[PDB]
Structure formats: C-alpha cells, structure tokens
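For reference, the structure discussed in these notes is given below.
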Amino acid sequence: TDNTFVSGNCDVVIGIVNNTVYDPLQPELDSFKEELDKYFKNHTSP
Amino acid sequence: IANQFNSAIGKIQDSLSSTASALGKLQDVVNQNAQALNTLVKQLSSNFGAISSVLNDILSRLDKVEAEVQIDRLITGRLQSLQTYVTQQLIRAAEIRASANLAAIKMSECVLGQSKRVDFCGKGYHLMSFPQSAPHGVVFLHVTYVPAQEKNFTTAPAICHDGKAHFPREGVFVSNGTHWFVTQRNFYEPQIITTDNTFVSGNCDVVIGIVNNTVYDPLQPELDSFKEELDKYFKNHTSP
Amino acid sequence: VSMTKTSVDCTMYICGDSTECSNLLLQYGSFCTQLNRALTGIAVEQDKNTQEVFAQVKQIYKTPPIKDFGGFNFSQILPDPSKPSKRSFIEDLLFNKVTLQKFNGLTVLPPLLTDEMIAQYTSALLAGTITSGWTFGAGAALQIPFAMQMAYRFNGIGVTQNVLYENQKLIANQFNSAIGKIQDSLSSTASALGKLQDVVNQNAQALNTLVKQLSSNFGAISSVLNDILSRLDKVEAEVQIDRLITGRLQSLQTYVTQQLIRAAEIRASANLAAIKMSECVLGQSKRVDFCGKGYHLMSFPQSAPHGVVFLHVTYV
Amino acid sequence: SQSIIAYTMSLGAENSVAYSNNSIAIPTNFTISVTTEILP
Ligand SMILES: *[C@@H]1O[C@H](CO)[C@@H](O[C@@H]2O[C@H](CO)[C@@H](O[C@H]3O[C@H](CO)[C@@H](O)[C@H](O)[C@@H]3O)[C@H](O)[C@H]2NC(C)=O)[C@H](O)[C@H]1NC(C)=O
Ligand SMILES: *[C@@H]1O[C@H](CO)[C@@H](O[C@@H]2O[C@H](CO)[C@@H](O[C@H]3O[C@H](CO)[C@@H](O)[C@H](O)[C@@H]3O)[C@H](O)[C@H]2NC(C)=O)[C@H](O)[C@H]1NC(C)=O
Ligand SMILES: *[C@@H]1O[C@H](CO)[C@@H](O[C@@H]2O[C@H](CO)[C@@H](O[C@H]3O[C@H](CO)[C@@H](O)[C@H](O)[C@@H]3O)[C@H](O)[C@H]2NC(C)=O)[C@H](O)[C@H]1NC(C)=O
Ligand SMILES: *[C@@H]1O[C@H](CO[C@@H]2O[C@@H](C)[C@@H](O)[C@@H](O)[C@@H]2O)[C@@H](O[C@@H]2O[C@H](CO)[C@@H](O)[C@H](O)[C@H]2NC(C)=O)[C@H](O)[C@H]1NC(C)=O
Ligand SMILES: *[C@@H]1O[C@H](CO)[C@@H](O[C@@H]2O[C@H](CO)[C@@H](O)[C@H](O)[C@H]2NC(C)=O)[C@H](O)[C@H]1NC(C)=O
Ligand SMILES: *[C@@H]1O[C@H](CO)[C@@H](O[C@@H]2O[C@H](CO)[C@@H](O)[C@H](O)[C@H]2NC(C)=O)[C@H](O)[C@H]1NC(C)=O
Ligand SMILES: *[C@@H]1O[C@H](CO)[C@@H](O[C@@H]2O[C@H](CO)[C@@H](O)[C@H](O)[C@H]2NC(C)=O)[C@H](O)[C@H]1NC(C)=O
Ligand SMILES: *[C@@H]1O[C@H](CO)[C@@H](O)[C@H](O)[C@H]1NC(C)=O
Ligand SMILES: *[C@@H]1O[C@H](CO)[C@@H](O)[C@H](O)[C@H]1NC(C)=O
Ligand SMILES: *[C@@H]1O[C@H](CO)[C@@H](O)[C@H](O)[C@H]1NC(C)=O
Ligand SMILES: *[C@@H]1O[C@H](CO)[C@@H](O)[C@H](O)[C@H]1NC(C)=O
C-alpha cells in the first residue's frame, strides 16, 4: 500500500491480474494482538 | 512574494524610464534599415565613370547613341547598387527571421507555459513571463525565483537507524551540528526525519559517508497510547 | 562559435599605391565603405558569439585545492597549473588537433577574449558544475557534495537515488574510464574536430581565393596596374583600368557575400552552443538526445580554436 | 583629471567555492526578480 494507489473495481482495467497486496500496518497490529492475547492469558492466572 | 513582485515591476518602470540603454537591440535594426536605404539613395549621386550622375543632364546634352555609352554605365552601376541592397536585405531578413522564430518559441514556452530549461526564460528558476509589445519587436518580462540567503549545513547521503539505510523521498538530509533533519533542496525548511519523509534500501555497510540517527514512526506513539489505554483497562479489571 | 575577424582596405586591394586607380574608384562612390561596414559587422559579432557562449557566468569560480569529488577524477579537464597557458589536459589536445595576405590590404583582427580568458570562463563553468550543481546558474553558487549532486541528477532522469549510492564505485570507475577514452579517441581520429577545421579551411580558402583574383586580367591587357599605366595615355588607361576596378570590386562583393552567408552559419552554431552551454552545463536537460545520446546527467565544456567542445555525461 | 584609461578586462570576481565531501549550502530565503528580454 506504500508503493501503490487504488481506484474502482476490477471490471474496467483491461489486462488486470490477481495477487496479494501487503499492508505494513497489519503485522504491526497483529504483533499488538498477540501481545494483548498474552496480557489476557497471564490475567487468567492469579 | 506579492510585494517583491510589485517592487520588481516598479524597478522595470524606473529602469526603462530613467535611461535610454536597453532597447539598443531594436534600435540597431531600425538603424540598419534606415542606413541601407540612405546608402542606396546616395549611390544615385555616383558617376560610374559617366559624364554625370544626372540622367537628364546626359540626355539633354548627348544624342541617342553617344548617350548610350554613358547611360549603360549608370544602368549597370545602379542595378549593382540594387543587387547589393537586396542581397543585404535578404541576409538581414534571415537574422530577423531567426530572431522571430526564437521570439515565437519564447512566447510558446515562457508565456503560454512554464519552462524547466535553465536560463532560457531569464536567469534564475522560471516562474512565469509577461509579453509586452515594442516597435518592430517583443519584450518579455520574465519573473524568476532567486535563492538569496543561504546558510551552511553539514549533510550526509543517508541515515542508518535500525541496520537499514534510509534516504529522502524528496529533499536532502542536513544537520545544524547537533540534530538531523530533512529539507527541500531549494528552500531551507527543516523536518524531523520520519518513516513518511524517507524510504529504505539495503543495509548500512554500502553507502559511503552514511550517519546514525533515530527515525521517527508516527504510528508508534499512537499504538503506545493505545497500550497505555489497554493497561488502564487491564488494571481496572483486576480491581473488582 | 566564431570565425577569424577579417578587415580589408578596399582601396589597397583594388588600387594599391595608385592615385589614378583611386580617382577612378571614386566614380563608384560609397561601395568600399559599404563593404567595410559589412566586414566590421561580421567582425564585431564574432566577439558577441564568443561572449554569449562562454561569458554566461559573472563570477570566476575556482576549484578547492583538495579533491574529494566522490572518486571522480577531473584532473583530465580542470586547469593544469604547471603549464604556460593554464588550460586543461584535454584542451591541449583540442588546440593541437585544429591546425591553423597582409600586403593585399587584408587584415586578421584579434578576438576580444584571448585563449587565456576563454580558459578562465571554461574553468569557472566547470568548477561551478563539480562544486555547485545547477545553483551557480540560478543564483549565487551554493556548494553540494559531488555524490549528493549525482543523486539529485539520477532523480532528474527518473532513477532512484539509492541506484547511485549502492554502485558509486562502479559509476566513478565508468566515468574515469570514459574520460580516458575521450583522450585516446581525440589522439586517434583526424575527423573528430572536423566541423572546426572545415570552418578554418573555408575562411582561409576564401582569402586565398580573393588574393588570387588579383592575378586575373578581367579582359585588360595586363593584371599589373603599371603595365597599363606605363605604356598608355589618360584615355586608353581609363578604358583598361576600369575593367580591373570592375573585376576587383566584383571580387570583394563576392567575398563579403560569402563571408556574410558563412557568418550566419557560425551565428546559428554559436546560439546553439550558447543554448547547450545554458541547458547542458548550467543545468540538466530533459530533452531526448539534445545533450548527446542517453539520459542526460551533466556536461563539461572545453575550449577549442574558434569553437567549443562539450563532454556530455549520460546514463545508458 | 579625467582621461581614457586602457586595461585588461575583468571577467568577474574571483570566488572559490566552499566544497567539502559532507557540506551543503541551502537558501533560507529568496527574492523574486523580474528581468527584461528584448527580441527583434
Ligand atoms: C481472480 O479472483 C476473483 C475473485 O475470487 C475471481 O472471480 C470469481 O470467479 C469465479 C469463477 O469465474 C466466480 O464463481 C462463481 O461464478 C458464478 C457466479 O458469477 C456461479 O454460477 C458459480 O457457481 C461460481 O460460484 C466468482 O463469482 C467470481 N467472483 C468475483 C468477485 O469475480 C476471478 O475469476 C479470479 N481470476 C483469476 C485469473 O484467478
Ligand atoms: C538544532 O535544532 C534543534 C531543533 O530546533 C534545537 O533544539 C531545540 O532547542 C529548543 C530550545 O532552544 C528546545 O525548546 C524547548 O526547550 C524546553 C524543553 O524542556 C522548554 O522549556 C521550552 O519551552 C521549549 O519547548 C527544543 O526542545 C529543542 N529540540 C530538540 C529536539 O532537542 C537545537 O538547539 C539546535 N542546535 C543548535 C546548535 O542551534
Ligand atoms: C553507527 O551505528 C552503528 C551501530 O551502533 C555502529 O556500529 C558498531 O560499531 C562498534 C564500534 O566499532 C562495534 O563494536 C564492537 O566491534 C567488534 C565486533 O563487531 C568488537 O571487537 C568490539 O569489542 C565491539 O564490541 C559494533 O559491533 C558495531 N555494530 C554493528 C551492528 O556493526 C557504527 O560504528 C556507527 N558509526 C558512526 C560513525 O556513528
Ligand atoms: C560557509 O563555510 C565556508 C568554509 O567552511 C567553514 O569554515 C569555518 C570558518 C567554519 O565556519 C566551519 O563551520 C565551516 O566548515 C566559509 O568560507 C570561509 O570564508 C571566509 C570569507 O568570508 C574566508 O576568509 C575563509 O578562508 C573561508 N574558509 C573556508 C574553509 O571556506 C564561507 O564563508 C561560509 N559561507 C557562508 C555564507 O556562511
Ligand atoms: C587521476 O587520474 C590521473 C591520470 O589521468 C592520475 O595522474 C597520474 O598519476 C600517476 C601515479 O602518480 C602518474 O604516474 C601519472 O604521471 C599521472 N598522470 C598525469 C596526467 O598527471 C591521478 O593520480 C588520478 N587521481 C586520483 C585521485 O587517483
Ligand atoms: C554492471 O556492469 C558492469 C560493467 O559494465 C559490471 O562491472 C564489472 O563486473 C565484473 C565482474 O562481474 C568485473 O570483472 C569488472 O571489473 C567490473 N567492471 C567495473 C568497471 O567495475 C557490474 O558487475 C554489473 N553489475 C551487475 C549487478 O550486473
Ligand atoms: C526574506 O528577504 C526579505 C527582503 O528581500 C525580507 O523582507 C524584509 O524584512 C525586513 C525585516 O526583517 C523589513 O524591514 C523589510 O521591509 C522586508 N522587505 C519586504 C519587501 O517586505 C524577509 O523578512 C526575509 N525573510 C526571511 C525569513 O529571512
Ligand atoms: C494477450 O494476447 C493473447 C494472445 O497471445 C490473448 O489471448 C490475450 O487475451 C491477450 N490479453 C490481453 C489482456 O489483451
Ligand atoms: C504476568 O503478569 C505479572 C503482573 O500481573 C507480571 O509480574 C509478570 O512478569 C507477567 N508474566 C509474564 C510471563 O509476562
Ligand atoms: C570526508 O573527508 C575526510 C577527510 O577530510 C575523510 O576522513 C572522511 O572519511 C570522508 N568521508 C566521506 C563520506 O567521504
Ligand atoms: C474503573 O472504570 C469503571 C467504569 O468502567 C469506573 O466505574 C471505576 O470508577 C474505575 N475505577 C478506577 C480505580 O478508576
């Protein structure tokens, strides 16, 4: 998403292709879900 | 910028009002036109070896054939005086044609547009230009941004923050001697080196004269303040 | 950029040391002045062409005594202080590769800028470039490190600045090798400076042509003025001498027509040389193939007899 | 005391440039210049 910009749906662009696009916000929030998940697990313990 | 523009057009008024120098490039064309016709008129006063410059003072003195031997000289010399003038005028017409073709190009590029060509629309970086008409010519008022008050700074091609080499997306890196910033190449306006202002390639080993500084990430303290929000939710939930 | 200034005594050419030929020349009036105004007009312009090409900067920038141009080696194109004229190494090739009348009234006037002053303006433009980028055109010269200048350059051709820094050793070694190939090439080829030599050859051919026309009879009994005068009276001499005056004036009006036409070719080349000075040296062009083939990074000017050489540096 | 002086023309001010491998000059401020150009 930092290399690219986004417009409309996929019907109009003759010769378009399918692939994944990485959002570098995502694992920066996913690590921040696992940390949070660890918080809850440890908070079940006392 | 408006005051400096209004000031500068004022200096154009005062300059052209005060002293009769600048328009010599038009005057020298008007002068060569006048001088060439004036020369061509004077050539009529030459004899070309005939008994006179005055055709009627040949004709009213000689018969139909003793005159020919004179009149043919005048026809010959006079006709060569026209061929010389018309040659000079054609060669001159090329100088003016060239100049006109450049004036048409400078209109197209400096008036109907903006030019990235260096010095072509006056010295400086070209903003815009205004045409003004002049007798047998055109004057262009070119408006230009000129860098005026520089400061020396220390600089480095890249920053290393996390084993990775960072580079400006736009601008250049600079140090006031104690801190590091990124700024646009043509006007000093410093910014803290963020992960938005910069882009990355490779590792620190390669770039000659790279230096070390923090790079800011504007997503981090927004998530950190979400961690401190989260800590006060977990702590309060330990409380009941 | 320019050609030899030439100025002629129309009287000494047509009529050398004869009052009689002078009095017969008066019958044609102002034509000798019209010719001299034209040759003066040419001659004055030759300074203007050289002034538009080389005098584009009004400060004489000088290179620092220490050289840390990022591994690029301008020793082949900067001044060499060891020399009697302070020209560069490649300029002394140029001043050798171009190989370059008095008693007939024909005179070669000196240029306003000596070949030393042209070496100064050339050095100022080159020192401005390698230290100060485009900024020595657009204002007062601002210093920038040469590897940083080359980064801003690569961004001018749409290439990312890391593509320089990840390869700087190779980019300099290619540059250093390429400038070596300029020296080697200019020793090798005789056709290299051909434009400049062809200009010298034409201006020279026309003066020698103009002198050889003095030997022509024009249908007179002799070309030699005193062969006519020594054996004849005022009447038969006027008939004979008036052919020589006709023929010789027609020879000047020919030479000056050629030299005017030839001056417009030099003008058109000088303005092109002034544009390439501004847009290839004082800047970096986006014009495709204008400043040599490739994508343009920068250019270095070098002086030559009556001319200029550009070394254009391009990303291919 | 007026006279016609004759001289070797000055090409411009002599001005060495403060280039170093890590030094840059950047303008803090600018001027807007209007200039005249005249063509026949
Ligand atoms: C690229 O990804 C697209 C999204 O997965 C995919 O589009 C999907 O293509 C299939 C097969 O052509 C469609 O399958 C359905 O087709 C009709 C309804 O239109 C039904 O009768 C079938 O039973 C079946 O369910 C999907 O509806 C369609 N979805 C979309 C949003 O387009 C492209 O085909 C993929 N292209 C390539 C080259 O992989
Ligand atoms: C190089 O540029 C730096 C950024 O402008 C500058 O550092 C900044 O200096 C000012 C003081 O001159 C600090 O201002 C704050 O100072 C205290 C902080 O507790 C407050 O009481 C004040 O109200 C004010 O907010 C900046 O915090 C400081 N910035 C940083 C990032 O340290 C340097 O001084 C400059 N260096 C030189 C040699 O000029
Ligand atoms: C820029 O920041 C770099 C990261 O901190 C820094 O690299 C580090 O430099 C030190 C000093 O040379 C190295 O120290 C260790 O060197 C060897 C092992 O590599 C040991 O024998 C020493 O005892 C010592 O422990 C670090 O290893 C090195 N780190 C890395 C990842 O290479 C640069 O020196 C900094 N450069 C400048 C100019 O600020
Ligand atoms: C910008 O800097 C140059 C030289 O670099 C500086 O040298 C020190 C004096 C110090 O300022 C360091 O932080 C810099 O690295 C200045 O050049 C000097 O100019 C004076 C005349 O004003 C001359 O007598 C000195 O010999 C020059 N010395 C050097 C090494 O250049 C330059 O004047 C500065 N320009 C501006 C506008 O600030
Ligand atoms: C820049 O390249 C020049 C050659 O063009 C190098 O100068 C030569 O240096 C060697 C070794 O000292 C001498 O044998 C040659 O006689 C020199 N040639 C000339 C024409 O001077 C110069 O050393 C190179 N500079 C750097 C920084 O490597
Ligand atoms: C890019 O091309 C250059 C040559 O134009 C390559 O540089 C040469 O690399 C070989 C080894 O592969 C060396 O033997 C030469 O001495 C190098 N020449 C120079 C001038 O350095 C370079 O390797 C190529 N790069 C890539 C990534 O393909
Ligand atoms: C940029 O330069 C201009 C002048 O060209 C500065 O404007 C002058 O500022 C002083 C006070 O500092 C005033 O006395 C003048 O009247 C101003 N002139 C004009 C035309 O308004 C300007 O302040 C400079 N800006 C910076 C940030 O250096
Ligand atoms: C590209 O060309 C092939 C034939 O070689 C054709 O089958 C295909 O549909 C074309 N694709 C596009 C997007 O034009
Ligand atoms: C679990 O949470 C307690 C505080 O409630 C903390 O002291 C401890 O370090 C945590 N343990 C782990 C494995 O994170
Ligand atoms: C810059 O030059 C100094 C010598 O003045 C040298 O010690 C340093 O390593 C050089 N750095 C770079 C990036 O070239
Ligand atoms: C914790 O939050 C609850 C509301 O969710 C509030 O009623 C309570 O006063 C809070 N306790 C503390 C210690 O702030």
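Here Swiss-Prot sets the residue numbers for chain C, with the shown residues being 729-828, 853-1068 in order.
Any Cβ shown, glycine's included, is placed from N, Cα and C.
Feature annotations, reproduced from Swiss-Prot:
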VARIANT   C:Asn764 to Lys  In strain: Omicron/BA.1, Omicron/BA.2, Omicron/BA.2.12.1, Omicron/BA.2.75, Omicron/BA.4, Omicron/BA.5, Omicron/BQ.1.1, Omicron/XBB.1.5, Omicron/EG.5.1
VARIANT   C:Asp796 to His  In strain: B.1.1.318
VARIANT   C:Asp796 to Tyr  In strain: 19B/501Y, Omicron/BA.1, Omicron/BA.2, Omicron/BA.2.12.1, Omicron/BA.2.75, Omicron/BA.4, Omicron/BA.5, Omicron/BQ.1.1, Omicron/XBB.1.5, Omicron/EG.5.1
VARIANT   C:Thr859 to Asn  In strain: Lambda/C.37
VARIANT   C:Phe888 to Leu  In strain: Eta/B.1.525
VARIANT   C:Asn969 to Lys  In strain: Omicron/BA.1, Omicron/BA.2, Omicron/BA.2.12.1, Omicron/BA.2.75, Omicron/BA.4, Omicron/BA.5, Omicron/BQ.1.1, Omicron/XBB.1.5, Omicron/EG.5.1
VARIANT   C:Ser982 to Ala  In strain: Alpha/B.1.1.7
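Everything Swiss-Prot records as a feature, shown here on the structure.
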residue	record	Cβ neighbours (10 Å)
C:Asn764	variant position	17
C:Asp796	variant position	14
C:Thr859	variant position	14
C:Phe888	variant position	24
C:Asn969	variant position	13
C:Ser982	variant position	10
Inter-residue C-alpha distance, C:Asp796 (variant position) and C:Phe888 (variant position) (nearest angstrom): 19
C:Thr859 (variant position) to C:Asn764 (variant position) - Cα separation in whole Å: 12
Spatial separation of C:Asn969 (variant position) from C:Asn764 (variant position) - C-alpha basis, Å: 25
Distance [Cα-Cα, Å, rounded] between C:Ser982 (variant position) and C:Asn969 (variant position): 16
Reduced DSSP assignment, C:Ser982 (variant position): helix
Chain D neighbours, filtered from variant positions C:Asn764, C:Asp796, C:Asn969, Cβ-Cβ distance under 8 Å: C:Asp796
Variant positions near ligand 3 among C:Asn764, C:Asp796, C:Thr859, C:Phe888, C:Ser982 (Cβ under 6 Å): none
Euclidean distance between Cα atoms of C:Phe888 (variant position) and C:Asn969 (variant position), Å: 60
